[PDB]
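K.L.:
Let me give you the structure first, and then I'll get to my questions.
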Amino acid sequence: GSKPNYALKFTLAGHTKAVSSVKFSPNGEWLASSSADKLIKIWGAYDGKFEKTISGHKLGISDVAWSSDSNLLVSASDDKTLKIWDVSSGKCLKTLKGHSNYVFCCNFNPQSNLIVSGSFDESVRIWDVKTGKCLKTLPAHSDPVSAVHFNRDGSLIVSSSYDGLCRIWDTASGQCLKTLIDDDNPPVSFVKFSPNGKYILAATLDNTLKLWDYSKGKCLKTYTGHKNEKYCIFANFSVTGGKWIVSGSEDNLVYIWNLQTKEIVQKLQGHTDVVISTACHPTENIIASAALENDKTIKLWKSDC
Ligand SMILES: O=C(Cc1ccccc1)NCCCCc1ncc(CO)[nH]1
């Protein structure tokens, strides 16, 4: 129908501290979760079946991300490293060293030959996956970097920071193409490209999501009604059924908006702490949500629409 009817299907228990990030594998088979407990867990996407724990970081993990072929993970840790993992073997292939403070956010490019990282050290780093070498250090921001993301052809990087800026970077040169949001405040807590790479979805810590036209540098849509003043809460484009925007909230709910109309079309109740991370399954109408340390669970929700 015109509205989704997401209902709780599974609750995934096992993390012993706050969950930080959940991501579906591109092939749809797996959910990966990262946590302040220093662990990555892999779960069945469709039945929530616990598969394995992946360990090696010396401190908490803020983010995890999948290679395009679903074979590798990269994790971002308070131990100042990223780690590249073979999902099949659970083994650490590379440790990426160079950030001088917590690594907060990470992503592969579509090619999955590069990793982009953002740190509390106010830099964005670009890494070679094959060698684990740092190729470029961008002096991107003047406060912690909250999010980094490649566009669909890999030619662009978008970054966000507590400095209140969203910047777009030329991957090849590392040179800044655009400062898309230029305010002293509020902090920009999350950014990502739209699937078609024309738009940027940006969260600010004034309880606001905004869809920006990258080329024109203009705000096309605003999404409000949720609570976001403190945490770097992920947001998603839901594209498998109706065209939604999805975000967690500091009132312990998952919010779903109609992308075009900006109306709230569902609020998902069940979590007992801040919903820090949501993910949308690549082929099925399935959302994964994850909560901070009062809850420490992941929930899988399914919709007919
Ligand atoms: O959001 C925070 C930072 C914070 C800590 C303490 C107080 C206020 C803020 N931590 C939660 C875990 C990490 C969540 C996360 N990782 C990557 C993203 C978006 O790219 N979001």
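Start at 1 and count along the chain as shown; that gives each residue its number.
Method of determination (from the header): X-ray crystallography, 1.7 Å.
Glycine is no exception: its Cβ is also placed from the backbone N, Cα and C atoms.
Straight from Swiss-Prot, here's the annotation block:
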MUTAGEN   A18 to E (Swiss-Prot position 47)  Strongly reduced affinity for histone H3
MUTAGEN   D78 to A (Swiss-Prot position 107)  Strongly reduced affinity for histone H3. Significant decrease in interaction with KMT2A
MUTAGEN   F104 to A (Swiss-Prot position 133)  Strongly reduced affinity for histone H3. Significant decrease in interaction with KMT2A
MUTAGEN   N196 to A (Swiss-Prot position 225)  Loss of interaction with RBBP5 and reduced ability to stimulate KMT2A methyltransferase activity in association with RBBP5 and ASH2L
MUTAGEN   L211 to K (Swiss-Prot position 240)  Loss of interaction with RBBP5 and reduced ability to stimulate KMT2A methyltransferase activity in association with RBBP5 and ASH2L
MUTAGEN   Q260 to A (Swiss-Prot position 289)  Reduced interaction with RBBP5 and reduced ability to stimulate KMT2A methyltransferase activity in association with RBBP5 and ASH2L
MUTAGEN   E293 to A (Swiss-Prot position 322)  Strongly reduced affinity for histone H3. No effect on interaction with KMT2A
K.L.:
Does DSSP give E293 (mutagenesis position) helix, strand or coil?
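P.N.:
It is coil.
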K.L.:
Can you figure out which of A18, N196, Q260 (the mutagenesis positions) comes closest in space to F104 (mutagenesis position), comparing Cα atoms?
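P.N.:
The answer is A18.
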K.L.:
For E293 (mutagenesis position), list the number of other Cβ atoms lying within 10 Å of its Cβ atom.
P.N.:
15
K.L.:
For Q260 (mutagenesis position), which residues of its chain lie six or more apart in sequence with Cβ-Cβ distance below 8 Å?
P.N.:
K221, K243
K.L.:
Using the alpha carbons only, what distance in Å do you get between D78 (mutagenesis position) and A18 (mutagenesis position) once rounded?
P.N.:
14
K.L.:
If you measure from the CA of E293 (mutagenesis position) out to 10 Å, which mutagenesis positions from the list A18, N196, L211 are inside that radius?
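P.N.:
Checking Cα-Cα distances against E293 (mutagenesis position), the mutagenesis positions within 10 Å turn out to be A18.
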K.L.:
Which state, by DSSP, holds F104 (mutagenesis position): helix, strand or coil?
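P.N.:
Assignment for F104 (mutagenesis position) reads strand.
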K.L.:
Have a look around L211 (mutagenesis position) and count the other CB atoms within 10 A of its CB, chains all included.
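P.N.:
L211 (mutagenesis position) is surrounded by 19 other Cβ atoms within 10 Å.
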K.L.:
Counting across all protein chains present, how many other Cβ atoms fall within 10 Å of the Cβ of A18 (mutagenesis position)?
P.N.:
22
K.L.:
Could you measure between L211 (mutagenesis position) and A18 (mutagenesis position) for me? Cα positions, answer in whole angstrom.
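P.N.:
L211 (mutagenesis position) to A18 (mutagenesis position), Cα-Cα distance: 29 Å.
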K.L.:
Cα of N196 (mutagenesis position) to Cα of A18 (mutagenesis position): how many Å, rounded?
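P.N.:
A Cα-Cα distance of 32 Å.
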K.L.:
Please report the number of other Cβ atoms within 10 Å of the Cβ of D78 (mutagenesis position).
P.N.:
18
